[PDB]
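Contents: one structure, followed by commentary.
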There are 2 protein chains.
Amino acid sequence: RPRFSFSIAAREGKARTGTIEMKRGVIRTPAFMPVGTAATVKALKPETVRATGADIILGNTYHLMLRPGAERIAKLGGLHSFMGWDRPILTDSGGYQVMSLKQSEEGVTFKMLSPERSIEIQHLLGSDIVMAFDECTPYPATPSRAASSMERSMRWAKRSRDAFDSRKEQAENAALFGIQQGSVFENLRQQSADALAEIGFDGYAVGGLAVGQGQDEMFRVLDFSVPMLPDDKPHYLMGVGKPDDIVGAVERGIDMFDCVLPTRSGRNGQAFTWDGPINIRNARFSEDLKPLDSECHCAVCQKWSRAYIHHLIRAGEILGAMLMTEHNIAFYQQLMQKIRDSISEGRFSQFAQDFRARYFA
Amino acid sequence: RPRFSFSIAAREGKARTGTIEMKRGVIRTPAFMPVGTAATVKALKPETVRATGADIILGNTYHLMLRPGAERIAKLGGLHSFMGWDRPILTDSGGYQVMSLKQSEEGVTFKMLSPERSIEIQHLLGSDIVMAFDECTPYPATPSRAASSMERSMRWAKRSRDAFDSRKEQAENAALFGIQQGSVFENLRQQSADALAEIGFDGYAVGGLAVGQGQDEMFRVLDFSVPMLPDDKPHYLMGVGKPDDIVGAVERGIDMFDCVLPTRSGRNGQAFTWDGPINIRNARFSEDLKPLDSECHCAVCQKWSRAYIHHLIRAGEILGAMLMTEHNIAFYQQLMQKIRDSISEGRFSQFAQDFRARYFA
Ligand SMILES: N#Cc1c[nH]c2nc(N)[nH]c(=O)c12
Ligand SMILES: N#Cc1c[nH]c2nc(N)[nH]c(=O)c12
Ligand SMILES: [Zn+2]
Ligand SMILES: [Zn+2]
């Protein structure tokens, strides 16, 4: 397998379906990446993660650097060996969680991260897809602040590019994605896309659209932002999102997603269904013998009832988190397969319409 | 398969190995039963429980009656269908956890349980091995109080026997075990055994020896107590225990065990090894690439290191509980297999000696 090869097999409108080939395996696109923050996709064994259909998972620079430490993981063989996931891993660069969980042109010191250290940590972890180190931009933001932040990010993008390229082992075996910023302003988004395309990356994320924008605003910004990115490279929407956001984003040209919604909200009692989300803690399920979802092919829906999972979550039992999380990730993966299949057949616009009508019924 | 058939295949000293055949399956003896308190063996899927080697699990009358309710579980198909375990289940009678978690000759009311309601709840749950309803006796206890408590228990044992026998579906499909009491006093233990043997049960537990007795005192009481029980029926030591207690108990004639040690202490960081217990949270494991135990054939030891599991537990990650608990239960089951195998070959006394020397090295 190549270091990196993205190939588009089919298109419909702005939507695309294909694959990313990497040394550690193939990623079908559009793709959903389960989030694993402390070297684990919470409450799931790696094998379970794979069984739901995931091709790739996301790991977090900020968290692992803190615990258990990047150097320590490298010493122990790298993130893949450490956690038991032998397939691709995308690592975020850290500056996102640092901002959420001392800021200068050099990077940031908190209770150090720079483009150079970020790129090195990701290397130490053995990441397959390295994210450029950026300055996330709060929402809302004034144009001047958004401009300033965007410009820094483009300078940090160039620094990321060069630190990556300097490490022969990393450059020959991993990929590097740049991140577009500019808040919701078309001109800043154009400038950022141009700057990133001039540096040149293996893939392009759309950053800064998961920090409080509602779906309408997010879509209108994607509407103009994604066509500015090179067409022949993957387009990654960071931190998005709900099933309906994912469908509308793919309709706008996005190829990759991550989100903590299905794991996090799964442990909180929220289960995804084709008929929309349900809160399994609700008393209406105490004697409901139906599976979480009527059509889901996951092991959880094959074996246990709503009523059982209701009891487990109300009791704060670990198995409840386990089963909720397995279902929800399986659901996300099945949505992704239906999007892929429907674009491959020229019926994705019909699929998106049908999905919505049911999901919001 | 019969309702109930216990057959002894081999003996060595007081030790016995054989099987219990029941409609839902075969139980190899000596047996370890994982404890599942709120319709779950904590942090494990039923299939995982089975993969470790468990033939039978224990469910709790007191807990399920409270949440989710006995009648509710019956409505939903019974405990087996509800939780996804289709093999035998032993249910405790409830009066143990009631005493630990309004006492009269009729039973007990708390913030009602009588022999009759206990036996009915266990029926509602669909239990395979029903425990008589007893009055557990605190340790230490004066002879007079122990005598009084024991006598009540024998009256409650007779009431249990008759409530069970009255329910044709239960009597034709389940088994009933009586529980010996009498604290640590040989005369009271003799009286209780005689009384239980006169009523007649399918199996005999040794109750009241897991409420603070140290191993020396527990063994001396087993020394005289187990030969008082009918030889051709299973002997069950309730709430025991550590690996070394289990070995010494089998050397004294016990056939069945339950304990929360491997699940509970597993989620707390304690891992069992043939070299004795380890606390995986200890800093000495932060970069230890060895499996939890050098010889363990469990999936956990096949796949992950001490260092990883160290990180997960320190981080309070659910996967840490999952893997710790799977290992510990697998360990207990492997101990049980080595006891069974060694008695079948007339080398159990050598095995017990060898186990100890290493375990306590
Ligand atoms: N909005 C937002 C995102 C959620 N992940 C993010 N990751 C970095 N590295 N940049 C970001 O803009 C975002
Ligand atoms: N000691 C003790 C036991 C731990 N489980 C117990 N179960 C009942 N039903 N009686 C008991 O004597 C005990
Ligand atoms: Zn499902
Ligand atoms: Zn093991």
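For chain B, we keep the numbers from Swiss-Prot: what you see runs 11-111, 116-125, 134-383, in order.
According to its header, the structure was obtained by X-ray crystallography, 1.7 Å.
Here the Cβ of each residue, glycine as well, is placed from N, Cα and C on the backbone.
Per Swiss-Prot, substrate binding site is recorded for B:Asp102, B:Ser103, B:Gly104, B:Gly105, B:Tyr106, B:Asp156, B:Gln203, B:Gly230, and the stated evidence type is experimental evidence. DSSP assigns B:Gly104 (substrate binding site) to coil in the three-state reduction, outside any helix or strand. Annotation for B:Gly104 (substrate binding site): same-chain Cβ neighbours under 8 Å, separated by at least 6 residues, are B:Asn70, B:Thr71, B:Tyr72, B:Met75, B:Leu135, B:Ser140, B:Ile143, B:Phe155.
Less than 8 angstroms from the CB of B:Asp102 (substrate binding site) sit B:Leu68, B:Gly69, B:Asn70, B:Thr71, B:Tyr72, B:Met153, B:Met260, each of them six or more residues away in the same chain. Taken from Swiss-Prot, the feature active site, proton acceptor applies to B:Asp102, supported by sequence analysis.
Where Swiss-Prot documents B:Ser103 to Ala as a mutagenesis experiment, the accompanying text is: Strongly reduces activity. Neighbour count (other Cβ atoms within 10 Å of the Cβ, all protein chains): 29 for B:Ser103 (mutagenesis position).
Under its mutagenesis annotations, Swiss-Prot gives B:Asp156 to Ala the following note: Abolishes catalytic activity. DSSP classifies B:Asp156 (mutagenesis position) as coil under the three-state reduction.
Around B:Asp280 (mutagenesis position), the C-beta neighbours below 8 angstroms that are at least 6 residues distant in the chain are B:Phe42, B:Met43, B:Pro44, B:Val45, B:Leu68, B:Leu100, B:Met260, B:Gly261, B:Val262. According to Swiss-Prot, the mutagenesis experiment B:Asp280 to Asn carries the annotation: Abolishes catalytic activity.
Per Swiss-Prot, the feature active site, nucleophile maps to B:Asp280. Following the DSSP three-state reduction, the secondary structure of B:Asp280 (mutagenesis position) is strand.
Taking the Cβ of B:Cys320 (Zn(2+) binding site) as centre and 10 Å as the limit, one finds 22 other Cβ atoms among all the protein chains shown. According to Swiss-Prot, the feature Zn(2+) binding site maps to B:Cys318, B:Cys320, B:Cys323, B:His349.
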Would you please pick out, from the binding-site residues B:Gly105, B:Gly230, the one with the fewest other Cβ atoms within 10 Å of its Cβ? B:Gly105
Given the recorded positions B:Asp156, B:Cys318, B:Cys320, B:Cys323, B:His349, tell me which ones have a C-alpha lying within 10 Å of the C-alpha of B:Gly105 (substrate binding site). B:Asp156
Cα-to-Cα distance of termini bounding the 8-residue gap, B:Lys125 and B:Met134, in Å: 9
For ligand 2, which among the binding-site residues B:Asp102, B:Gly104, B:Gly230, B:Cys323, B:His349 have a CB under 6 Å from it? B:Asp102, B:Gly230
CB-centroid shell, 8 A cutoff, Zn(2+) site B:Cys318, B:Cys320, B:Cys323, B:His349, site residues removed: B:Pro313, B:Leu314, B:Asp315, B:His319, B:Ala321, B:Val322, B:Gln324, B:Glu348, B:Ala352, B:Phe353
List, in sequence order, the same-chain residues at least six positions removed whose CB sits under 8 Å from that of B:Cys318 (Zn(2+) binding site)? B:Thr295, B:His349, B:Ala352, B:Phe353, B:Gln356
Rounded to the nearest Å - Cα separation of B:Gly230 (substrate binding site) and B:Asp156 (mutagenesis position): 10
